[PDB]
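Quick notes on the structure that follows.
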Amino acid sequence: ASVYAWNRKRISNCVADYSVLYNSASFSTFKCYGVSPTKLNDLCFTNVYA
Amino acid sequence: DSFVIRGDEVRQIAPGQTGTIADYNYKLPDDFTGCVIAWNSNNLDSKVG
Amino acid sequence: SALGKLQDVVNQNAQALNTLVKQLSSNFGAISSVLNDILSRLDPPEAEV
C-alpha cells in the first residue's frame, strides 16, 4: 500500500516466532522503541497491529 | 580491535546496539570506553569480480 | 470521639503507610510502574534508564 493509505492488518489468535524477522538479513532496518527485539518471544500481546 | 565490515553495518558497532554481525562475531560491552574509527577500504580490498 | 488523640496517631501512621504503598504504583516517567515488566521487555541499556 501507499504511505497515505497504509494497510492496517489486525493480528490475533497467533503464536508468533519473531526469529523469522530478527535473524533474517532480508530486512535492512530492525528498530524497536517500547520493547527489545530479542525478548519479543517471551511476551504475550493482544490488540496487535501491523 | 581490527576487523573488516560492510558500510551499512558500521552503525551496529556501537554501545547498546544489536545486529547479526555484532552477536556471532564481535560483541562489545555496553559500558565500553574508547573510540571506534573507520575509513574506506574499497580501493584496496575489492576487485572487479 | 473522646479518644481522638490516640486515633489521630493511629490514622496518621496508617495514612502515611498507605501513601508509601500507593507510591509503588507511580511510574515516575518510566514506561511501567512494575519492575518485572521492564526487566522482561527491554535490554539492559534501556532497562537501566
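Residues displayed in chain A correspond, in order, to Swiss-Prot positions 348-397.
The header says electron microscopy, 2.2 Å.
Heads up, the Cβ atoms here are built off N, Cα and C, so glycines get one too.
Taken straight from Swiss-Prot:
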- A:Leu368 to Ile: In strain: Omicron/XBB.1.5, Omicron/EG.5.1 (VARIANT)
- A:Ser371 to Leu: In strain: Omicron/BA.1 (VARIANT)
- A:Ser371 to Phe: In strain: Omicron/BA.2, Omicron/BA.2.12.1, Omicron/BA.2.75, Omicron/BA.4, Omicron/BA.5, Omicron/BQ.1.1, Omicron/XBB.1.5, Omicron/EG.5.1 (VARIANT)
- A:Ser373 to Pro: In strain: Omicron/BA.1, Omicron/BA.2, Omicron/BA.2.12.1, Omicron/BA.2.75, Omicron/BA.4, Omicron/BA.5, Omicron/BQ.1.1, Omicron/XBB.1.5, Omicron/EG.5.1 (VARIANT)
- A:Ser375 to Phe: In strain: Omicron/BA.1, Omicron/BA.2, Omicron/BA.2.12.1, Omicron/BA.2.75, Omicron/BA.4, Omicron/BA.5, Omicron/BQ.1.1, Omicron/XBB.1.5, Omicron/EG.5.1 (VARIANT)
- A:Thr376 to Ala: In strain: Omicron/BA.2, Omicron/BA.2.12.1, Omicron/BA.4, Omicron/BA.5, Omicron/BQ.1.1, Omicron/XBB.1.5, Omicron/EG.5.1 (VARIANT)
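Reported as a whole number, the C-alpha separation between A:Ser375 (variant position) and A:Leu368 (variant position) equals 11 Å. Highest Cβ count within 10 Å among the variant positions A:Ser371, A:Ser373, A:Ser375, A:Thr376: A:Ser371. Spatially close to A:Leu368 (variant position) yet at least six residues away along the chain are A:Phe374, A:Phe377, A:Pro384, judged by Cβ distances under 8 angstroms.
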